[PDB]
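Quick notes on the structure that follows.
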Amino acid sequence: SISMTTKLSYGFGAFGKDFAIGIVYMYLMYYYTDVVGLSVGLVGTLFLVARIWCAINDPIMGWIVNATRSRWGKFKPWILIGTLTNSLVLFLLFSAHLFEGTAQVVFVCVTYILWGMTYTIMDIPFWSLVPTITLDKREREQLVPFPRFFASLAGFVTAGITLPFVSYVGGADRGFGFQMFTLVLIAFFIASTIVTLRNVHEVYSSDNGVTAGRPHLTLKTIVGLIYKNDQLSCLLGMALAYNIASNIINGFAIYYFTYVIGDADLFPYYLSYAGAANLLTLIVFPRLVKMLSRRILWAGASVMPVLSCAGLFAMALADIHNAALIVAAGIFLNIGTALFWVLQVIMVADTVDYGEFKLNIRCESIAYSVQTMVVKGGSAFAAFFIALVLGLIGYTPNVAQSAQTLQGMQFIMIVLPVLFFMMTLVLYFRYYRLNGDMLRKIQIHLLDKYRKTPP
């Protein structure tokens, strides 16, 4: 029933959506420090505060999107505004190398936080289009792999050709090449936004006379829809734990690839094989959901990175530091993250549907606001837990540290993501219920309701 054109246009939309932020996530540290000359402490504090601010802003953006009424619906206008304003703020962000002194710092602080906010404006409604397109289990399963694959491909093409571009254009003057590549990103992002706005046509969307929308809602009642929707709360917990675990693992990988190994011959192969695994598991997700249960795929999504953690734990117990083990851990982690993200989008859709069922309110913006809130709070809480463990083990900041202290810090860093994954799976298998006959019950209920309600 889903137009192949719709799948591919939403995929290109996701490509442009993530191709504009991968550069930030991946090289804003290197820009701010190696090009602009700012203290690592300042940059880290800014990143933490901004992630907290975005997490708090997310539900406000959900309230805004839900209470919106326009010609193109309640999502497309905010999608366009977000893309445009975020492109502007991105270019301004990577133009920080011009100023100096307090003028620079202030600039850097404004742009960055604005960027965050702006992207939030763009992010929530985009994904909220998913539950308004299908409403069916298999259709969602074979829909969301397109955008997830395209997001991952954007991230990996960034990691691949973002530095060669900055080097070719400008040369020496790294800020200039950065802003030129930024313009490239702006072009792709706006093209993708136009594509998704024209082609993606929301079907079962709030705004429709039959879809049980309640636009005039308070912030109190809307944020209460999160707690009242017990399944959306389960999703909140699951995704928060999974994001904390994956952020801790990614920070460990960054630390051991940037500072420790020093063998620059490895990271290319690690990235290549990780991207291969991720894109392959995304391509083959429509298959294997029928071959293997939805629950089974969630379990595997969290278990594969647990295998990666165990492998690198064995690696740390010795000092072999085998590159084969590194690439295997990366492959497993990437398979897990792909499965997780696909199932997570499908589950946000399922949860907005279950909210319309249990309650009588349809609200996609809030569920995907929860998604983005959790995406940001994951990094926030991972940093919090790492600082907690450091203070507990007595990690003086960048001063001489015992050998066993460092090895134990590494071991506990390996361990606690396993705890978070066990938490995700406990919560899933004990409280989640949207994978079987329940899903079809919700579907038939909503479809019959729409059929009976006067349009």
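Chain A is numbered as in Swiss-Prot; shown residues: 2-456, in order.
Determined via X-ray crystallography, 3.0 Å.
Note: Cβ is positioned from N, Cα and C throughout, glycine not excepted.
Feature list (source: Swiss-Prot):
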BINDING   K18, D19, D124, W128, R149  alpha-D-galactoside binding site
MUTAGEN   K18 to C  Loss of transporter activity
MUTAGEN   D19 to C  Loss of transporter activity
MUTAGEN   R52 to C  Retains weak activity with Na(+), Li(+) or H(+)
MUTAGEN   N58 to C  Alters cation selectivity. Decreases H(+)- and Na(+)-coupled activity, with little effect on Li(+)-coupled melibiose transport
MUTAGEN   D59 to C  Alters cation selectivity. Retains only a low level of H(+)-coupled melibiose binding and active transport, but Na(+) or Li(+) does not stimulate either binding or transport
MUTAGEN   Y120 to C  Loss of transporter activity
MUTAGEN   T121 to C  Alters cation selectivity. Inhibits H(+)- and Na(+)-coupled activity, with little effect on Li(+)-coupled melibiose transport
MUTAGEN   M123 to C  Does not affect transporter activity
MUTAGEN   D124 to C  Alters cation selectivity. Loss of transporter activity
MUTAGEN   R149 to C  Retains weak activity with Na(+), Li(+) or H(+)
MUTAGEN   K377 to C  Inhibits Na(+)- and Li(+)-coupled activity, with little effect on H(+)-coupled melibiose transport
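The structure, with features from Swiss-Prot marked on it.
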{"residue": "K18", "record": "mutagenesis position", "Cβ neighbours (10 Å)": "27"}
{"residue": "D19", "record": "mutagenesis position", "Cβ neighbours (10 Å)": "22"}
{"residue": "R52", "record": "mutagenesis position", "Cβ neighbours (10 Å)": "20"}
{"residue": "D59", "record": "mutagenesis position", "Cβ neighbours (10 Å)": "25"}
{"residue": "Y120", "record": "mutagenesis position", "Cβ neighbours (10 Å)": "22"}
{"residue": "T121", "record": "mutagenesis position", "Cβ neighbours (10 Å)": "23"}
{"residue": "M123", "record": "mutagenesis position", "Cβ neighbours (10 Å)": "24"}
{"residue": "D124", "record": "mutagenesis position", "Cβ neighbours (10 Å)": "25"}
{"residue": "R149", "record": "mutagenesis position", "Cβ neighbours (10 Å)": "28"}
{"residue": "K377", "record": "mutagenesis position", "Cβ neighbours (10 Å)": "21"}
### Query
Excluding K18, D19, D124, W128, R149 themselves, which residues in that chain have a Cβ inside 8 Å of the centre of the Cβ atoms defining the alpha-D-galactoside site?
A15, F127, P148, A152
### Task
Can you tell which of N58, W128 has the least company, meaning the fewest other C-beta atoms within 10 angstroms of its C-beta, among these recorded positions?
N58
### Message
I need the nearest neighbour of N58 (mutagenesis position) among the recorded positions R52, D124, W128, using C-alpha distances.
### Response
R52
### Task
Express in Å, rounded to the nearest integer, the largest CA to CA distance found among the alpha-D-galactoside-binding residues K18, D19, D124, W128, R149 named in the record.
14
### Query
What's the CA-CA gap between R52 (mutagenesis position) and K377 (mutagenesis position) in angstrom, rounded?
5
#### Entry: Integer Cα-Cα distance in angstrom, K18 (mutagenesis position) to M123 (mutagenesis position)
8
### Cα-to-Cα gap, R149 (mutagenesis position) vs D19 (mutagenesis position), nearest whole Å
10
### Summary
Spacing of the two Cα atoms, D124 (mutagenesis position) and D19 (mutagenesis position), in whole angstrom, works out to 10
### Message
In whole Å, how far does the CA atom of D59 (mutagenesis position) lie from that of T121 (mutagenesis position)?
### Response
7
### Message
Using the alpha carbons only, what distance in Å do you get between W128 (alpha-D-galactoside binding site) and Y120 (mutagenesis position) once rounded?
### Response
13
